[PDB]
Each structure stands twice: as C-alpha cells, then as structure tokens.
Amino acid sequence: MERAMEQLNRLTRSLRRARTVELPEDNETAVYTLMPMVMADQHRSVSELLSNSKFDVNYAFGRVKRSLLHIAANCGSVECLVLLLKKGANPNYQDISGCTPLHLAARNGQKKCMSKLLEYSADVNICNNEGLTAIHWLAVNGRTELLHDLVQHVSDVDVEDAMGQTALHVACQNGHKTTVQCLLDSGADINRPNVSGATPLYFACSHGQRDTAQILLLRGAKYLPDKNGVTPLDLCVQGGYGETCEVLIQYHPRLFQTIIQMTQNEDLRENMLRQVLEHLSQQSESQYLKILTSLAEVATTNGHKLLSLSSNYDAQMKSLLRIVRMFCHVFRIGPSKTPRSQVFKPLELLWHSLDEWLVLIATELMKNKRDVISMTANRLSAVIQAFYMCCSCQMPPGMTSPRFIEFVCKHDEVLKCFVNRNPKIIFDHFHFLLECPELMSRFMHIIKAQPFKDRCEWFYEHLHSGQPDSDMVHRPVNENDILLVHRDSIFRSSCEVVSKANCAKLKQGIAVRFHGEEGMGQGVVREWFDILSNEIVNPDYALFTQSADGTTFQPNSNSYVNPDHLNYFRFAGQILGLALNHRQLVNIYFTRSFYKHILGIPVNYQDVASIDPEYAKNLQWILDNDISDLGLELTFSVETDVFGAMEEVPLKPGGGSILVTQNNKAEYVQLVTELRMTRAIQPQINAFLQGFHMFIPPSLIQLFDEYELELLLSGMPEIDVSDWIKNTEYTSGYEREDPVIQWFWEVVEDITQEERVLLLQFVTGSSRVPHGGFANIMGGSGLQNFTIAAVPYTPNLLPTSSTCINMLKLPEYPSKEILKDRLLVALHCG
Amino acid sequence: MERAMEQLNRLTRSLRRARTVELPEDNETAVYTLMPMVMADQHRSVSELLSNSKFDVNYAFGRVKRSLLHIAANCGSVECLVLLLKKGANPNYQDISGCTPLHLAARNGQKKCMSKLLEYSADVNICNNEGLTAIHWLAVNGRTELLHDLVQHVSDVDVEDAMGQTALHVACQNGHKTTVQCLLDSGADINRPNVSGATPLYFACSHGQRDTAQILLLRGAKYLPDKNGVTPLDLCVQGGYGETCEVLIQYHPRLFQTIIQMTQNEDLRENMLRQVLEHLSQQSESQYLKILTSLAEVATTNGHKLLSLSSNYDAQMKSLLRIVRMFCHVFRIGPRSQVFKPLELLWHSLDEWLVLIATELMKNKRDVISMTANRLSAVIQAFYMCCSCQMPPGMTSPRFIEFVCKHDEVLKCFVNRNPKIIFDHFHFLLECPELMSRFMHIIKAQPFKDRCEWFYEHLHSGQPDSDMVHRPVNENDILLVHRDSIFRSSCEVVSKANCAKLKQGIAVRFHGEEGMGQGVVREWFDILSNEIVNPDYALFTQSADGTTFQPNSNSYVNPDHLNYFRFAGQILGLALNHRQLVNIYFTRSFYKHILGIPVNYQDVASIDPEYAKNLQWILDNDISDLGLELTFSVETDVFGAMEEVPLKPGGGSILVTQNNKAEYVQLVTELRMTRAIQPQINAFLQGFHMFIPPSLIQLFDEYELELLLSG
C-alpha cells in the first residue's frame, strides 16, 4: 500500500525512540547531521542509520578534512567505529596533515579505540606532515601499554621523522621511564644517531632527565659527542642539571678531571657553572674535599701560566678571577672540623707557588728601582688580588687575616710604588684595602697626593658599581615606590615612610608625594630636600643650634628633650645619604666639628676656637710655654658643672692627681678638648653616623676630607673675585695702598676655582654667596666683611683666621711669591 | 706682662672649672658663650659669670629679638630665671611678635616658671600681636591647675581676642572638660556672645563634646542662634554628633520634634543624616518607636500636600524620596511590628485615597495629567518601600500588587508616553515576577536604538566610584597571561581576581612584551571567542549549517569544563560591560536558553530538520488523522543505554487535551533539548548574569541581544 503507512510508523518510532526516517545523500549535509549520536556512542541510532543509508563512510569534511572515524577516536567511542568499519571504512584515511585515525586515537590515549582500529588492517607506518608516525604520537603522551602491543605490529622501531628524530628521541625528551625502556628492549639502537649525529643521551642531557639517562648508561650506552664534536656533558653543564652531571661523573670518573679543566673557559656562565659543582661538592665530604682539592692545583697551574708575561692576559685573569671567586665560595658553603685543615694542604702548595712568584718579582722590581712596569704591576696585582680572597675565606668575615697583614707590611714600600704609578688600581685590584682601616690610613697620604675632582666621579662610580641596572633614568614609578607624606607633620611623616621603606629600592629610585598634590616630578623631590633643609634648622625640634659664627650649625647638646631625637638623627643621616647618592646639593652649612665627627678624624684645639675662641686662647697659651716651672694646679683632672649637677672628670683613671708637665701636656690638652666636645654629643653623633652609614658605606666615604666632604654637599657656588674685592673694607694695620693686600688679591685671582674655595674654607669655612653680589656680608649676625690684620713675621709662621669677625692675621712679607707659598702651605695645612 | 699673678690665677681656675670666667665685652660673643649653660640650667655657673660680667640681662638677640630670659623659659629652666630677674631682667619684655616669657612658660606648661614670674610682678594682661594672652596657651595645653592659679590674679575673666574668643570658647575648642569646669566655677559668663554671635554652645555643637555639653547645660546655659540665625542644632547635625544631640534631647524635649520637622532641608548629606538618626534610634526601644511615630506624620503630611497642591517638581518628589528612604532604612536597621501598624495607617490611609484618586483616573480615561502622574508615580514608588518595610525582603507583597494590577491601565498609558518612568519609579519591578512580565511586552514595542541606550546608561548606574574616563592602570588590575596558554592562564588569573576590580577597568599583559591599549583587550576577547567556537577544546560542536556552534552535550568531556563555562560567562559579561562587539556566534536555541522563554521546534530543526518536521506536522493534525499511531510514553537512548520516560510526571496521560499532541510535542522537545545540557547551561549563565543582573538583561529579545553583541 502507499508510503503513507511507511512514513507513519517511521515518524511513530521517531517520536517513541528518537529513531530516523531517511538520510539525504548529499555528503556535506549527511555528515553534518551525524555528530550528536556519535558524541555519546549511541550504537542503536547509528545501527539504524546504516540500515537505511547510501552515504560513504570515507568522506572528507571540515577545516581538518577528518572522517567519521576521527570523531569516534576523539570522543573515545567504541561501538560506533566497530559498525563503521564493518560498513567498509578505510582505517588508513588521512587528514590535512596526513593524520591517520590511529594518531587521533593515540592523541587522546584511547586504548580500546586503537585496538579494534588496528584489527581492521590498518597500516602502522603512516606518518604526518612532520614525519611523525603512529608510535611517535604515542610517545608524546608516553602510554607504554599502547606502545607494547603496537610495536609488536611495527616492523622498525628506529623510524625517523622529517626532523630525523626516532620515537626514542622524543620519548627521552619527555622523560618517561617506561616508554624509553620498552622502546630499547624492542630492538632499538641505544646509540642511534640523528641527522646531526647526536646520541639519544644528547637530548637526555639537554632536558636534564637524570633517571632516563641512568638506565641508558646502565644498559650499555656509549659516551660519544655530536657531529660538531661537543660532548653531552658540555651541554649538561650548559643545561644546569647538577643531578645529571652526578650520574655522568660517577659512571665515567675521567669526567671529574675533565669538568675541572673547562673552568678556564669563558663562554659558559659563571653563576651557572656555580650550581653544577656546588651540587657535586655537597654530595659528600669526600666529594667536598676533592673538589676543593682539584681546584687548588688548577689555580696553581693557571697561576704559573700568568708568570709568562709575553702571553695574553685579558682572558687569563678573568679565568683566574672566576676560579678563585668560586674556589672560596665552595669553602664558605661548608661540607655536607679537621678536614678544613686537610684541604689546606692542597691550598698550602698554592700559597708556596704564590708567595714565591711575587717575591722574585718584588725583589726584581725593588732592585730595578734602586712601560713594561705597568703591565707587570697589573698582572701580579691580580695575583695580589687573588692573594686576598682565599686569605679572607680562612675565617668568617669580620677581621683581616693576620697572616695577610704580616706579609703585606713587609712589602709595603713595593706596594707603595704601584699606587704611585696609577691611583685607579686601588679600587678594583685593591678592593680589599677598603676592608682594612689600618692599611687604609697608611695609604691615605698617597691617595691625598692627588687632590683632584677626578675623585668625585670615582666615588660616584664606586657607589654605583655592583648594583644591577645602575642607571638613574627611564625608571618606572610604581605605586609601591611612591611615599606619601603630609605637610602638616612633614618632619615626622617623612621619618615614618623611610623607616617602613626598603633601603635597596630607595637607593635605586626616589618617589615621594605630598598629600593632596597630584603634580609629580623631580622638582618636587628637590623641593622636599629644600623644605627638609629648612626643617633641620628650625629650633622647634631642638636637634641643631646656631653657632657663634652666625651662619653655621652644630649639634644641640640638649637634644634629649625631644623623645624621638635619636630617630630624627638617623632620619637626617638617611636623607643626606640619599641626597649624596642622587647628586643633590644641600644649602645648609655646618661647623667644622660636625664634619670631623662624621668623618671620624679627631678634633683639635682649632675646633674649640670655632665655638669658644676665649677658652682656646687660654689653651693656646698653656701649650706654648713651659708649665712645670710655673707649678700650676694641672693635675690631669677637672671639676665641672653639667646640667646643674657637680661632676669631677679625671682625664686618666687613677691618674687624677698626677701633675701635668711639658712632656705630657700634649695629651692633657687633647683629652680635655675631646671630652668637652664629644661627651655631651657622643650618643647623638653615633646615632647620626649609623643613620648615614645605612646608605653610604663608611669605607667608601673615608677617602674624602672634611673640606672635600662639605664641598660635595654644598656644590660649587660661583665666586666673583673682582666684585668681592671692590666691596670689601680694609683696616687693622694694613692700608688699602699697602702692596700686601694687592698681592693677596692677585693670589686669589690667579688660583684655580678649586683652590679658591679651599682658600675660602681655610679663612672662613663657609661657602656663602649673597644675592646680587658679595656685598652685605654677615659676620656673627652683624654687618662685617672680610678683613686682614698685620702681625710680625717669623720663620715657619703661617696665617690664622677667626670666622666670627671675618678677620685673618697675615705676617708681613716682602714679595708676592713669598706670600703665595706661605698661603699655599697654609691651605695644605688646613 | 699685665697683671701676671692675677691672670695666672684666672687661667688656672678657668681650666680647672673647664670653662672661662672672664667674658669679652662683645654682645654677640657674650650671648653665644652663655648658651651652653642656660639650656643646662647651670645656675651656679651663670651666677659666677654674671657676677664677673658687666652686661645687660635685657639684651635682645635672635630672629625674633629674644632675650636670655626667653631662652631659659623655652628650655623649662627655673633657677636661672630667678638669677636673671634678680639681676634686672624685665619679665614684661616682648619679642617682635609680642611674645613675653609668660607665653613660653604657658607653651611649655611649667608651673614653677609661671609662679615665680608672678611673684616678680609680671603683668597678666600682656598679649601678643594677635591680641592673645597667656590664658589662651594654658587653655590649649589643658593646664587646669595653672588656669586656677592665673585666674586668681586675672581681673577680667571674659577678655576677648581679635576673633572674639575667650578662655571658655578656646577650651571648648580643645575639648578639655576640666578646664571649662574651673572657668565656670570662677563665675565667668556662660552666654558670652562673639562678634559673629557665637556662644560657648556654638563651639560645643561644632566639636560635639558630649561631656563638655553636659557640663555646659548643667551650669544653666541658654539656647539661642547666632547673628545669622544659625541654630546651634544645625552645627550639631552637620557635625554628626549624636551623643550631644541625645543630651540636648533630655534637656530640651522639643529638640527631637524640631530636627524631624527640619528634615526637608537639602544642604545636608544623605548617609550623614542617617548616622545621627540611627544613633538616637538604638538608645531605647521606646525611643525607637517614638521617633518612628514622629517621622510618620512628617511622611503623611508631606504626601498630603503632594496629593493636593503642585509645586517645584524636583524640589517636591526629591524631598519625599529623601525622607521615605531614610524612614525605611532606620526600621531595617533595628511588639515592634504591632506598634508599626498604626504608623502604617498614617501613610496607608493617605495612600488609600490615592487609590481613590487613581480610580478617578480610570473614570477620567473611561498636560496636567502627566504632571499628576509623575507625583502619583513617586508616592506609588515610595509606597513600595512602605510595603517592603512591612516584611523581610526577598519577596513582593500582594498588597501593592493588588493595587497596581487593579490600576494598571493608567500606568500603561503613561509608560507609553515615557518608557523611562519604568527605570526609576518602577525600579521595584525587578523583584516582582508577576509585574515584570506584564510590563515586559509593553516596553518591547519601543525601538531598539532607544532601548539599548537606556540599558547602557543603567548598566553603569548605581555603581559607586565608577569612572570610565582614563582610569589609572593599577598594579593589581594588571593581568598577566602567556600567549601559548592564554586560555588556561586567563582562567587562572580571573579565578584569583574579583568582579569589582575588572568591572571598572581592565589591564592585560603578556610575557616578553609590554602591549597595552584597547586593541589588546579587543584581540584578547577575539582569540578567546575563536578558541571556544571550534571543538578543539571539545566544548562546542558545529550545527547543521556548519557556520554556527552549539554546546557539547556530555558532561566531563573536558575535565575542567565547568570552570570554562563559568569563565566564558565572566569574559562575555565584561565584553558587554565595556560595550564592544564580539565575534561569537551561537545557535538561536542558545539565545533562547539564556533568555528564559521555551525553545520552539524551529530551533530543533536547526540541528535535525527531519525530527522537527515530523513534530510540526502532527501538531497541525488531530489525534488519529489518517489512522495515526500515538503513544503517551517516550524513550531516549543515552550512551547506548535504553531509558524510558512516561512524558508527564506521575504516569502517562489518560485524557485527550488539545488534539492530544500540543503539550506532548512541547514536552518531548524541551526534555530532549535541555535535560542533556542542563548542568552546563547553569554554569554558563551564573558567570554571565553576575555582572549584569537577570532583571536588567531580560528586557531584550534574542534578536536585540544578537545585534548588540555581534553587530
């Protein structure tokens, strides 16, 4: 009967069990209606479809040109592909890249899908566009069980892809233990080379698969390099895998003597070759001592090479610097007692070579003294440099080695020759000198033999050296870098933010923002320094007080009233250090005493005269004439009143009744002045210097003078000598027509700008510059310009000045040249 | 040499005592050399030096031309004060700023310094250039003991400075209760007026010191405004001090009424007024209902005039919405319901004949009408919060539903005139399912271009600190994603992020590059859309046409599918939030699911036309046309397993309803289209509607949302 009944029951079974009626024969529409029942492996639906269909099962569709079987492999379905294959499906179909349905099933790791798919006469040698066959895809995810049955149906396990890598190479790259074992026992070559002639271990060490390599070596792997001749261990240290090196070194003990001799190479990173031999050193104490031992003769034989002055040195000293820096570091990290002395026996032969090397050179040079000298000095200086680091590693840091100090002293004169030749060597080769104040003082006079502004850029270079990315430009200003302060309590607010901040980031960059202000810039920080300069001179905080000079300041003795005075002192030191770090000037001038305290050199009688000239005048008399014949009451002790309380201060414990004579009056004067200057401010200056030292190391700043340090803080103000002369009064013995002042005014004119400020510091100590000219100079809060007094001339008599009244006493001289040298040595004696 | 023996003795004793005795005749040298002893209070040393000196103790020095007596007073020394004053120092000397040593002693709060200065006949009325005496500094420092000692020697306790302040006012400014107690005990004026009319109560309300106000009211203070008529209560309410208000409530029983009847002012903030009201609400339950009663007549008398008269539109309804929103807030902050019932009747009765008025509009229906509707809409809108105050939230009471449904025609007429009246006055329809849908089709008649612009305006509305004009790129807002694993990295960073951070701004960065800009965001959303459409992640599948995609059915095809489905909703919500098009393209049934309306058979035809073709054919026929076979139970196959579902719950159908196929076809389509993808739809929508609430997003149909997202 007509198809009305036939379509009625087909739609009846459609509404009853989601059954089909008919399938269109057009390829693109037929396939694009048959995903959903294959999504869940609906075997009942697809079985009914095969009953009534004329659609080929080998169709290409989509951007990848997959077949129906590829959906089954991807989805993990099993029943649909069984009936799809029964329809006549080809399991050797390929996608755009040649993807066999075996590969897609392998991509998802479907054990069941590949089992029946292979059972239907599927070729196993089909490869993708990149040459990856079936087993290559299984090696990416490393399913060993699916490898086991597949390789049983695969003729050759050494099939190479387009890149030339077998299944073993990629399996070793992924570091799967069971997969590489299964491939090797299936008949694969353990030492199969690639297109680049690389053993499978070449890729193993590149990725640092320690356990995979260990089986390969234990199974009979052969140590061979690549076609370029580079050993796998060379890439293994260049891969940074210490554990893989440990396996190689124990399997091949000859590599131990081989790894230590490539340390001379420079291409490999120093910090990355650090990790490889630290790991072997810490494996055991026996390995710890031999690695320290092995590097000892390596340094010994490398040092012998440096004794050949005719050979190249730039690469040699870098290798010597590399080894010795690493040599002491391994000793510092410690083993995994007496073995420290045991390893010193490999070290003692190193010293015996080193001490012998220089003494024959040093004796040769001193005989010559009694430019090839320049290069020879540089070479041994690195030896002298290497002479220190392994000296400093003998004991924990904190002191200089006495054995180092003894031997340096006995050749100090020879060492004094090298610093005489080139002052630039004291920083990089004599960096240890900064750690030894005792030797620093002896070489201080040599360093001061060149009072140049070159030292200014030296100090900035030394401070910025060793800091990563040490550039003061193009630094992003992050939110965390910005410090918020409030102008109502700017002095206290600035203390809080810097206390909670990080020193390293503040040294690298500066970012301070005032509350309620959005306009940011470097000028704001400059104004922040300026207002801070005006805050420290404000007596409200009671931290600094005006001197008798009237323009300089000294620490306040009664600063203990403020509870946070110590916190303010360290805060002041921190901000001044940051200003010096970032090359920011300060418009505040301080007394000579403050600069002497922070520099560390002791003060003298002239310092007392800067604040109390009357008392120093009495002290000047006592130090000139004899005191034993006078029979005064000098008993090395004084009775004083401090803070309204009576106190007796004996200058010597138990020596408070010993009469002071001419011989011992030098220390009597020094002690009483030191006690009066420093006792009332000793904790205050100690808190200030440590606050300044948290950002400026004491060793680096020690190379300056009191006048040099003030000049850096005060910048380089201009001096108009012609204007200064024309508006300066002249009285007190010397007339305006007296040639002596003309000589003095000519001397200040013809000297260098560096000498001009030095003369100004010597006569007054202040770098003041009035607005609009040099008229209207304030002396002791009163109107007073610079004046010169007249005194009789005696041999070895130098002029002296008092800044309180801007007066200087100048001995009578008959010529300008006599006046100049007397003034020049006076500047040198400042 | 000159006086050898005399100078030798001087030399030895000077060094033995560690300091010099003789002092040079230079004034500048003399003052600086004397500093190290004056701050040290070395009375014996300065006495010895002064006996051997011929200087003047009244010499002026320093920036302010201060004296030696000034330095000692600044450091707090006492004994050195006596020696200087006994040697001829003038205690009444003042600096260039008018500062006498009395002020410095007052500044340092030294009892010994001021007592000895008074003993040496020092004037107590000395003032600086600003006309401020030492009493001002003592009051600032809060030295009650020093004030009592000084006031015993001060004739005029009520002295006024340049500003007109007195010790009573300045102490109140500092908030010292002990100082004002001594001043009040001294007999000073309690209602002293300032040049602007300020009183001690004027500063009491400005600072809101509860203890000081209580003491001031205890002593018998008077209530009066200033010269400008500013009531002291105005400063107290503008200072937000509920503690002082409650104290003044006890003293003045009329204060609570006055502040409540002054609530209609517009100069004071919204949350600022709520703070004082709740402070005086939680003091006691009797006061809690008392103020609730008091605000009840204010609300009903404010709506009574809005019922009757017409005035400035913005001024009137804003005042009503101002008071009613705070009236319900204080109730929500906290037998309470029973006492609220009569308070309900004050505005419910007022609303009752508003219902009578709205009934007259239907009689009128069966432009001054528009303006009456605006006033009526606001009070009807305000009546919702009144009904919301009757019960806990989360539900819509049938009371206003009954009133609105019976009076919907005039509401429909004005909504047609002004569709935007729904957004503000009918903002309450977002929680009433019965009323959103009935007004849903009415607002659908508006053009799409007008509707979308309104939606964007209210998408960004109601968000505090919502700035869309060059928001700074914060460190936290920066999201780092790797190019190779952009899908995984973006999901991870979004999981650890917050909705509020990405709601306003957005920042995307990649490793090895510093790419930033709107294009980076556009390509980030584009690459995510391209990675989700194709089945590479096995999360979406192609449709019949091949250019459209639908979600994968089986759950856990991808292990992290639930995370991605939530993640997909998150990113698409952000794309809509920032108002840019996306290249995503889903099926029509996909938009039906995200909207809410049931999926028709046409969407089913988009996957398998033959299955829907049979369903639509039988829908147009009878039960058994041409001998058709029908069943009341259906069967579906999942994962090769055979399962049966008897259509309607409780068993198969037993009676013929709507050709016995209408609802049956609807049931089989819905069950087949959503039961297999129900859990994944919920995960997607949850991530999508958390950025845009469903009420504010369901106002568009499928076609309107498609155009705005795709373009």
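Chain B is numbered as in Swiss-Prot, which gives 1-334, 352-383, 443-787 for the residues shown.
Note that Cβ sites are derived from N, Cα and C of the backbone, with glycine treated the same way.
Quick look at what Swiss-Prot annotates:
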MUTAGEN   B:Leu8 to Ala or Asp  Exists as a mixture of monomer and dimer; promotes autoubiquitination and ubiquitination of RAC1
MUTAGEN   B:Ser14 to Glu  Monomeric; promotes autoubiquitination and ubiquitination of RAC1
MUTAGEN   B:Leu15 to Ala or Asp  Monomeric; promotes autoubiquitination and ubiquitination of RAC1
MUTAGEN   B:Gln173 to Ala  Impairs ubiquitination of RAC1
MUTAGEN   B:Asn174 to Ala  Impairs ubiquitination of RAC1
MUTAGEN   B:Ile694 to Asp  Monomeric; loss of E3 ubiquitin ligase activity
MUTAGEN   B:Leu704 to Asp  Dimeric; loss of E3 ubiquitin ligase activity
MUTAGEN   B:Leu706 to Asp  Monomeric; loss of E3 ubiquitin ligase activity
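Sequence features, as recorded in Swiss-Prot, placed on the structure.
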residue  : record               : Cβ neighbours (10 Å)
B:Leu8   : mutagenesis position : 13
B:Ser14  : mutagenesis position : 16
B:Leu15  : mutagenesis position : 21
B:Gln173 : mutagenesis position : 16
B:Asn174 : mutagenesis position : 17
B:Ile694 : mutagenesis position : 21
B:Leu704 : mutagenesis position : 16
B:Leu706 : mutagenesis position : 15
Subject >> Interface-adjacent mutagenesis positions, chosen from B:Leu15, B:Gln173, B:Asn174 when a CB lies under 8 A of chain A >> reply: B:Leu15
Original post:
So, in DSSP terms, is B:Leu706 (mutagenesis position) helix, strand, or coil?
Top reply: coil
Original post:
Of the mutagenesis positions B:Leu8, B:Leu15, B:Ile694, B:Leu706, which sits closest to B:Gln173 (mutagenesis position) by Cα distance?
Top reply: B:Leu15
**OP:** Would you mind reading off the Cα separation of B:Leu704 (mutagenesis position) from B:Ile694 (mutagenesis position), to the nearest angstrom?
**Re:** 9
Original post:
Given B:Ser14 (mutagenesis position) and B:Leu8 (mutagenesis position), what distance in Å do their CA atoms have, once rounded to a whole number?
Top reply: 10
Original post:
Hey, how far is B:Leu706 (mutagenesis position) from B:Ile694 (mutagenesis position), Cα to Cα, in Å?
Top reply: 10
Original post:
To the nearest whole angstrom, what is the C-alpha distance linking B:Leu8 (mutagenesis position) and B:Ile694 (mutagenesis position)?
Top reply: 138
Subject >> Flanking Cα pair B:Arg383 / B:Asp443, between which 59 residues have no modelled coordinates, distance in Å >> reply: 18
**OP:** Could you state the whole-number distance in Å separating the C-alpha atoms of B:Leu15 (mutagenesis position) and B:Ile694 (mutagenesis position)?
**Re:** 128
**OP:** Find the Cα-to-Cα distance between B:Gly334 and B:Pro352 in angstrom, rounding to a whole number; note that the 17 residues connecting them are absent from the deposited model.
**Re:** 13
**OP:** Compute the C-alpha separation of B:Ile694 (mutagenesis position) from B:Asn174 (mutagenesis position), stating it in Å without decimals.
**Re:** 90
